[PDB]
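**Student:** Provided herewith is a single structure, encoded as structure tokens, for subsequent inquiry.
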Amino acid sequence: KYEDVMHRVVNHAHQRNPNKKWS
Amino acid sequence: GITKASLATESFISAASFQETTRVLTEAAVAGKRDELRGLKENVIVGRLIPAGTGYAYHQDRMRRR
Amino acid sequence: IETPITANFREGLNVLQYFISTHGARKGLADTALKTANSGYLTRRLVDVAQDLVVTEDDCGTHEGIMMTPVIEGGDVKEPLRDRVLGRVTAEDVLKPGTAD
Amino acid sequence: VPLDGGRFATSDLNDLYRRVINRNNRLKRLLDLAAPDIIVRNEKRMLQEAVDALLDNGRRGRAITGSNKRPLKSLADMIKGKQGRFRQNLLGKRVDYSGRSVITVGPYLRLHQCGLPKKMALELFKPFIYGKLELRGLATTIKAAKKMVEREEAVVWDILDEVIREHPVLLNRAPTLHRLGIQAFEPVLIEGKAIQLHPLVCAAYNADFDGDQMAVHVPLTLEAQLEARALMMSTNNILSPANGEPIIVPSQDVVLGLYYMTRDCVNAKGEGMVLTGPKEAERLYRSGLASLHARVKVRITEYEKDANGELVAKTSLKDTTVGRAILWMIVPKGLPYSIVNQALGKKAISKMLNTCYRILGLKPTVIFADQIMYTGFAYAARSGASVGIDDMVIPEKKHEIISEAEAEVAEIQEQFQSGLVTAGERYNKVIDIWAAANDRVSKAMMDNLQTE
Amino acid sequence: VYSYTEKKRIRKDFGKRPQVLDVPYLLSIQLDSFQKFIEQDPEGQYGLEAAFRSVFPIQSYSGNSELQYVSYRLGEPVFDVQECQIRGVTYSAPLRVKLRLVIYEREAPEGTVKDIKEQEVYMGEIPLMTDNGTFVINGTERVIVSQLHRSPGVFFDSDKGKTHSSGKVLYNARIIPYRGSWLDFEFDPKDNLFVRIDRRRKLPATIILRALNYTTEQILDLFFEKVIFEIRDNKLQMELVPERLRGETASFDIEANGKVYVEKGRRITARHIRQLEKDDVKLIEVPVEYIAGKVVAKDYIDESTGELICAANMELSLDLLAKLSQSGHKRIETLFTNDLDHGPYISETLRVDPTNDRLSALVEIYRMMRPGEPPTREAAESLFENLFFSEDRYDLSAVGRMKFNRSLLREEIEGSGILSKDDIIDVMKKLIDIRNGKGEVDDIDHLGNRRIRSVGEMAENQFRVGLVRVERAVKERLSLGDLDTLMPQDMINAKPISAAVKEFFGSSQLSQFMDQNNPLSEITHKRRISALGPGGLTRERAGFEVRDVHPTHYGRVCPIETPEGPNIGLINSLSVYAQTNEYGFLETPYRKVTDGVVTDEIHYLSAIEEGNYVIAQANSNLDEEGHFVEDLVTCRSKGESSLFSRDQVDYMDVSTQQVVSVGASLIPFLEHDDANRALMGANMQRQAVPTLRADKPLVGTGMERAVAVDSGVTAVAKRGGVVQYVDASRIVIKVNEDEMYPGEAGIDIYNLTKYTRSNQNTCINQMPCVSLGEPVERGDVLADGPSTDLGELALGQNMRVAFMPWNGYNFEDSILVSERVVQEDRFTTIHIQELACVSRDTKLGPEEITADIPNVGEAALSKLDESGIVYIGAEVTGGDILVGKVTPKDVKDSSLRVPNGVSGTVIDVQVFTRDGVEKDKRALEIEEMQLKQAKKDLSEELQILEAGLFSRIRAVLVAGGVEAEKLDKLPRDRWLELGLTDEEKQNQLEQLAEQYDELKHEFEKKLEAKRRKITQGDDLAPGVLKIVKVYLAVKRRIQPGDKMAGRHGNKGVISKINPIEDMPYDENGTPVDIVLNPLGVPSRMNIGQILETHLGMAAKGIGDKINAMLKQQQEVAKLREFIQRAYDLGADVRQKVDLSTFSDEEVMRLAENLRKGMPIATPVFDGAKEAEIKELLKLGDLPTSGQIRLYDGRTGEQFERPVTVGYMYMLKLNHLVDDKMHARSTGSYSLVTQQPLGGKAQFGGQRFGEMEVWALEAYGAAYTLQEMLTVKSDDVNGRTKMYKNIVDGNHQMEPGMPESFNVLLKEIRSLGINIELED
DNA sequence: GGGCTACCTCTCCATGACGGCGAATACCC
DNA sequence: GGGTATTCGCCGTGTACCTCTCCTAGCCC
RNA sequence: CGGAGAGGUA
Ligand SMILES: [Mg+2]
């Protein structure tokens, strides 16, 4: 019975400009 | 120039801590290059004594025996 | 600007003169930030190009060396020979102007 | 990692390998069941593009995550750049046994020492105090001693004074430019919360005491205590590596105190009286019978060492001032007297320490620098060298010069309306006459300050 | 004249200029913008109505169904403000929307719909604005800063210089929409006009005209004129207007009428044009090679055969001119191309063009925009129609239509939103004209091209994005939805709209957590003009252009106040008097100047309207009804100072404060400071901390009243009257009869805000500044907030300062403070920390908040009750246990502990509980006390307001049917049933009775409603059971290491706290409080602090003279003489106060409020000179030069050279020393690298970074570096062996390899790169 | 609103840096 | 075809630190 | 004990 943790992963860079690099 | 005379080195780790890591590890990867750990920064990376200061006598005693 | 700031800080500055001096100071601060960034980039490149140069031997035994002279551009002598050759081992014998002395 | 709220965070590698394993399993299922060619071509293109999204994601910003279409991080981004491993976690590491606070002056220090607060001293030295507490036998285990310094009992502070005494620390201001940016001192404990740094040494850090925050490091092992004492002690760096001049130049208050101390006015008390030595010059100035600067013949005794290392004593009556004698009590034996007979601003005191180091070695230059700092702050305090608004004298000739320049730009204004001169000739003419009037006002104020 | 409360302490105001316009309300950008956002707007201009009328009606993909719009409405918020900051929710009212669904029949495009349906649907929760101008997002208090981005419209920029290193300056044109796709015209050094879209790859700029349905002949018809040749006798003639010949070298003999006009070799003179036009010459003869360099305009097909002789845009040759000389094409049209006047750019670009027709051009654009897929005609038409010409995916605003019409020299400033053919073609014509030398480029640093967005506009745009996501949701569902089985709340969703607007207000680059530690800090954080954010620039990529100040920031953006460091000039501060225009640009007040008279009307000017007129300077010496007393006045015409005529100007500046901001109009003597120390003075004034005792600035400006009133920290009386009751909790104001409503009459009750946490852990506090029984006026202060005193703004405290180098304790920039200052508790700031302790539901069991804790004794449980939470007011120290909490493992201690090194008193305990957990005893105790306080608060509301209403009824029956004895036989309820006439009086009694019955009903329903708010459970995070919050409140005093600073960029760290004797002291005996260093004066050119020091010495000189005239208790005549002399004093000012109108306590209480010192103003650039300070010191018994002989405290003898003393207003900043101090023996270590953690809060270690490693390499240090990066970090084995060796007493090390290097081998080895280790 | 189950790849988001250096075509005889 | 330009693509852009906030979508219940 | 962003310090 799967509640797979990859569906709970925090998008921890949710404030970055999408054009910045290396992260 | 200094940004090129540090990449074109016989020691790929000192050229890897500097600019363009990808180009240095590809050129050092297709050649099978072998870094002797000779110099300051390569030994600050790997965590042994620097062969400059107090540790220079240690690299005398080490370079002598082996 | 063809109209200089004719008043000093002990007297009062009026509005426009203080405004122009504000432009000067902001050019100063914005120069110090970006100048500091390029300075740190310069120190990074220089300590990573030298980076392994270790004084290893007491003597290599060579009879070479550059020729030091005091620098002159057309004004006064800018740096004398004493400051340039203070503490640096000679290449060959320094001759007195008397021959073979 | 576990966060809080029934929700987890992690690196982006797990997401990229999740994507690659999904494309590889979908390719195994589509080639195991004999798909048509165009579907497995789109498949292998997505797998090649997935691995090319994993090994380096910078070259194609394709790998995107939810609610904010950003490029994900990858292995080449784990190694490259400012925040990879080489510059972030291998050349420079976060280092234990350290601390950091705000600096402050406290000039009662010798220059081979610095202050350090008791709270930081106990927090930095918990292992040594543990070892001494179970060495003298005041505890059994490590947890009893951990209760002892967690409680801050009364006996731990003599233990702390018996682990400080000869142990260096390393002070560090945060933008370290040159090799004087890290030096090593010996602690003196401070009831306070601020590192008391020696004043002269402050000029090496390019520091100022408006809230700079210096960090201490502890040399744990024995060879590092000797590398701190023999190479990095604040006495063993009194010349710059960049130039052979001193770096322990007395900075701002102390040269004002010396410059106030060695000068002369033409008429003060004790004018033209003879004095038997520097000792009664101090004894005259402390009472008030003389002034600190009034010209006086004295008998000084200088020791010029022109022999083979043995000092030759000679004595005479130099025509000097009283402040120069009070300073002459401090200059050590080998220097000549003529170094203190001038005004002694910043250049002359810089070459004073330069000649002291180049003649009498190291230790008279350390102790001579400490004595210069003590007498410079003391007689700077006796100076009271203030600043008032009536101290800056406007030229009386200023408005006349500015009015003449106004008449001259009126002249060139008329010559531009008369069509004889060009715009650029008006430009160079106006800047030249304003520069000349500027220099006339500057020489007016400079004379009217310096000689009035 | 002054009110009874304005006369408390009247500030002696120097200042020469009579003022005309008062300071406007300092928070008008936030309140006017968000007021503009959420308010019922007719005609759909701005607000929510512009979004709703923009996206609606939604109508499906020809499904005969349509969702149309009616109106909207917002209900009450569920919470008031204070309970919402305490609880943590948004302060947000819900958005109710009245939609309407209509559905047509089959085959009724125009027909009547068959079924309508209508309800008021819910979408989102748009957060309101608290009345101070802030938001509350998740319990905190946040500010959205106004953005300064580029104006939509057109921009013909240069981009000169550093392209291609040839000096040939390029030119580019950019049509920036407000919302939609970009459009960039530009050139190249092969002189070819190119276009690109949304910064993609490049297209030749005539292919868009090939997409706009234009033939080649129509393109060359547009960008060029015609040159007419005729088939005639021989050597085909040429029509000639001689203006075309201007500046040419004639390569043939120009002659006509048997007359040689121009010989070959000589240029066409102006006299040659006068000869050909004066002789009226039209037709001449050309050589046949002269036309051979020309390009034919239109096509010429063979009439006989049906073929093409010459195509359009083809150069002519002699043989081809024989090919068309034989058929009879009479009108030969060529395009006049001249390298100096009329450039041949479009012809070259048509030669670059691969395409011919409309379709292949649309294939090129469609292939460029969406690459990879095969193009199609319908997708190309839908693409190109939906890049520029549709209402949906492209829109200039009315601002974009204004700058777009204005920068083409059009006529109308109101037009369409979408582009047109004439828009793009006039852009290309204007760009070719700018290339041809006529016209000029625009600059982006000019504030006529930067527009201010604000909270209302950006929230309108994010709400618009919520509406386009919900229109793709509805256009999905309504296309599939069929019948009346759906109602318009099943289709629509709350998650995209509320997720979008919570994503904007929640966190962005423009939702700053408000720097709330100071009223100046709020009121200068809200007036902030950021250049960052979405749509504008970035921090690490700006240059020397946008960061540098420009000659049109005058009066609009403050030049001297900006943050220093990375963002300098990108976080610009708006001025004092400046406003936002109707379109969004900045504008500033000026006074209209008629031909002789300076008219005292004000008249706002934008940035470009200043550039036309000539504008006077503020400090121009004037007269009576208004004539400039000089015959020439220093002015500025077009960004250039000059000295123009006496009567040539058009506008005079309003006031001399209008160039600085309110962060900078609080520095007295600003005109004497270099702008560096003025800047650092404005920043450090922004970061003051509030003291414990608010103490007035001696040397102020007069902007202190406007800041302390206009911020939201004081309790401004809404209606003036008589104070009925004064308490630390509340202030109850009885209202005068004039400003009083007939119905809802009552009185006013102000609930002050007592000790609660700020955003920066300072203590916002309100204290009453009026006493019982005192007249108050509408617009006066009643409660001084933090850092305010009697309505002024008082940030720090003012102390006796000397300027002398004192024994090296003030070496670089230090400060030395006596024991007097720390004894009198006058920098002793009060901090409040908030410590959470959550009760998580984890694996292996829930968490209890019990007191049964192992490993601790009675020292832990001595300070708890039986529930386990600390008492209110039990004075904890570091290490004590506030909240007991254990986690089952028998069980492990996880109790909340006070962080190390702080003291203080638990002032308040919050308890939150998930709905589903039974409460412990203490939570029922707190809930009980909150119920008793809510019932007591509302019951005292009904008692005091009952006393006001019934006392008003008793005040009515004084006259008009008075029954004095019958009034208080029966009680205060039935006072309407007494005998009285039928007039306005008994009707007014019925008004008051219906008011009181409404007070009964509203009291009861708010009582049970308040029990519903307190009693119920609360929403929390998922997985937490109960949260206990504990408010510590430290009282931090002063110590060596704190930072203090005055208001001129004189920083300083207090270094030693000396005894009272060790200070210097003058011959009267008073010790000086703080001794600075004089050497900060000549280098850091801020001479303003010395004049502040002298004028402060004058202020306290008047203070000590009144103090001797009042401790001896002289009669009021002597005090009236002296106070009147002190307020007259010198040159003509604005103040002119007369003490013939004070009634002998208004003298005496004024002198009670001046005996500590007399407050003196100084406006920014119109302040006191030296001579007024010298005469004011002559009024005191003080020396003229401001210098006093002082006696050394240690030695007891006179300093030579008498030192400067005076009173300087000094500040304490919140960079205190017991936040900066941290140390680590051995704590916790990171997970992926085995390095110590980073920071103080995470108990971590300092970073011995890269340059420090170069420092230890630069010595002979190796072992120090070896243990500095192998033992003390990055190796678990070496540090455990090290710790064992140190507790043993042996000093050695097992180095090994660092762990992070062994991670690096896995991150290179986990690529396809073998990395190894030999031997 | 919200608790249980899960993306096992869809469209316009975007749009204000500059220098430098070297490689990969563009082109001119 | 061989040498020379021209566009195109990558790499880079100062250290140390202190606070705070903020972290999942869809959907059929 | 995970990383981003925002502000601030030198
Ligand atoms: Mg500093």
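Residues 755-855, in that order, are what chain C shows, numbered as in Swiss-Prot.
This deposition comes from electron microscopy, 3.7 Å.
Keep in mind that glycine also has a Cβ here, set from the backbone N, Cα and C atoms.
Below, the features straight out of Swiss-Prot:
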- C:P758 to S or T: Resistant to antibiotics salinamide A and B (MUTAGEN)
- C:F763 to C: Resistant to antibiotics salinamide A and B (MUTAGEN)
- C:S775 to A: Resistant to antibiotics salinamide A and B (MUTAGEN)
**Student:** I'm trying to understand the geometry here, so how far is the Cα atom of C:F763 (mutagenesis position) from the Cα atom of C:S775 (mutagenesis position), in Å to the nearest whole number?
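**Tutor:** Cα-Cα, rounded: 11 Å.
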**Student:** Taking just the CA atoms, what is the gap between C:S775 (mutagenesis position) and C:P758 (mutagenesis position) in Å?
**Tutor:** 10
**Student:** Across all chains shown, how many C-beta atoms besides its own are within 10 angstroms of the C-beta of C:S775 (mutagenesis position)?
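**Tutor:** There are 21 of them.
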**Student:** Among all protein chains shown, how many Cβ atoms are found within 10 Å of the Cβ of C:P758 (mutagenesis position), not counting that one?
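**Tutor:** Its Cβ has 16 other Cβ atoms within 10 Å.
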**Student:** So if the criterion is CB under 8 Å to a CB of chain D, which of the mutagenesis positions C:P758, C:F763, C:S775 qualify?
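**Tutor:** Contact set vs D: C:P758.
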**Student:** Once the DSSP letters are reduced so that anything not helix or strand counts as coil, what is C:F763 (mutagenesis position)?
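**Tutor:** SS state of C:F763 (mutagenesis position) = coil.
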**Student:** Tell me whether C:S775 (mutagenesis position) sits in a helix, a strand or coil according to DSSP.
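**Tutor:** The three-state answer is helix.
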